[PDB]
Amino acid sequence: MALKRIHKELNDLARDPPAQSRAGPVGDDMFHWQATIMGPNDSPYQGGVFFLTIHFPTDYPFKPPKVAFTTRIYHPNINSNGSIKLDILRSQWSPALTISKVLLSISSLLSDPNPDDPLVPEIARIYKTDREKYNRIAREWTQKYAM
Amino acid sequence: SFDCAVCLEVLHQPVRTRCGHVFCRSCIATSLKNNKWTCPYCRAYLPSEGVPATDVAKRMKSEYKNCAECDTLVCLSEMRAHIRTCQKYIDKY
Ligand SMILES: [Zn+2]
Ligand SMILES: [Zn+2]
Ligand SMILES: [Zn+2]
C-alpha cells in the first residue's frame with residue numbers, strides 16, 4: 001500500500017521534475033527520503049539551498065510524512081531542531097496530498113511566514129514589529145548555513 | 001483522468017461521494033476509517049462513503065493505458081487486475 005504509493009510519487013517526480021526542489025530515498029530505504037528546497041526569490045532565503053529529512057509512515061497516505069529541516073534556518077514557524085509548524089503536516093493532512101505538494105507548501109511558508117501562529121515567538125515578534133531586522137537576520141543565516 | 005487522488009493509481013471499483021469526488025472503493029473506505037466524516041480530497045463533511053460510480057466504471061471499459069512497468073496496453077477496467085499479476089510489478093515488489 002504505502003510502498004506502492006511512494007514509488008508512484010518518485011516516478012512522477014522523475015517524469016515531471018519541479019523547478020525548485022528535488023527529493024528521493026536515502027539508499028534503498030524507500031520510507032526515508034531527503035529533499036532540497038531553494039530559498040524562494042524575493043525572500044530573505046533567496047540563493048540558499050535547504051535540506052530536509054522525510055520519514056513516511058507505513059499507513060501513508062492516511063497519516064502525514066514526518067518532515068524536518070536539517071539546514072539551520074531563521075523563521076517564525078521553524079525551530080532550531082528543524083521542526084516545521086504547518087497545518088497540512090498535522091491536523092489538516094489529507095490522503096490526497098503528496099510530497100510534491102508538501103514541498104510547494106513549505107516553499108510558500110518561506111515566502112510568507114505565519115507570525116500569528118508561530119513556533120518561535122521571539123522571531124514572530126521581530127517579524128511583526130521590525131520586518132527589516134527579520135529580513136537581515138534571515139539573510140545572514142542563509143549566507144552562513146545554506147550556501 | 002481516471003486516476004484516484006488517494007492511491008494515485010487507476011480507479012478500482014470507483015465510488016462517488018456526496019461532494020462529487022470519485023475514489024476507489026477501498027480508498028474512500030480506508031480514508032473514512034482514518035479521518036471520519038471527511039472527504040479525502042476537499043475535506044467536506046461526508047455522512048457516508050458514497051455510491052458506486054457506475055457511469056465511471058462504464059466509461060473505463062472502453063479506455064486503455066500502457067502498464068507503467070511492462071508497457072503492455074491494458075483496459076482501464078482491468079488495470080488493478082493487471083498490476084496485481086504483472087511480473088514486472090511482482091519483481092519490483
Ligand atoms: Zn485509490
Ligand atoms: Zn470531496
Ligand atoms: Zn504490466
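Any Cβ shown, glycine's included, is placed from N, Cα and C.
Among the mutagenesis experiments that Swiss-Prot reports, A:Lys63 to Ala or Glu is described with the note: Strongly reduced interaction with CNTO4. Among the sequence features in Swiss-Prot, the mutagenesis site A:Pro64 to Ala is noted as follows: Abolishes histone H3 ubiquitination and decreases interaction with PHF7. One entry in Swiss-Prot concerns the mutagenesis experiment A:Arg90 to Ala. Its note says: Abolishes histone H3 ubiquitination and decreases interaction with PHF7. Among the mutagenesis results in Swiss-Prot, A:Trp93 to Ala has the note: Abolishes histone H3 ubiquitination and decreases interaction with PHF7. The residue drawn here is the original one. One mutagenesis experiment catalogued in Swiss-Prot, A:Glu122 to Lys, is accompanied by this note: Abolishes histone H3 ubiquitination. According to Swiss-Prot, the mutagenesis experiment A:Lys144 to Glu carries the following note: Abolishes histone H3 ubiquitination.
Every protein chain shown contributes to the tally, and the Cβ of A:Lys63 (mutagenesis position) ends up with 15 other Cβ atoms within 10 Å.
If you take the CA of A:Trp93 (mutagenesis position) and look 10 A around it, the mutagenesis positions you hit from A:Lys63, A:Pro64, A:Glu122, A:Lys144 are A:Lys63, A:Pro64. Listed mutagenesis positions A:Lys63, A:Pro64, A:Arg90, A:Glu122, A:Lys144 compared with chain B at a CB cut-off under 8 A give A:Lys63 as the close ones.
Only A:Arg90, of the mutagenesis positions A:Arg90, A:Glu122, A:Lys144, have a C-alpha within 10 angstroms of the C-alpha of A:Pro64 (mutagenesis position). Counting every protein chain shown, 11 other Cβ atoms lie within 10 Å of the Cβ of A:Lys144 (mutagenesis position). A 10 Å cutoff on Cβ-Cβ distances gives A:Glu122 (mutagenesis position) a total of 9 other Cβ atoms nearby, all chains included.
Long-range neighbours of A:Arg90 (mutagenesis position) (same chain, six or more residues apart, CB within less than 8 Å of its CB): A:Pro64.
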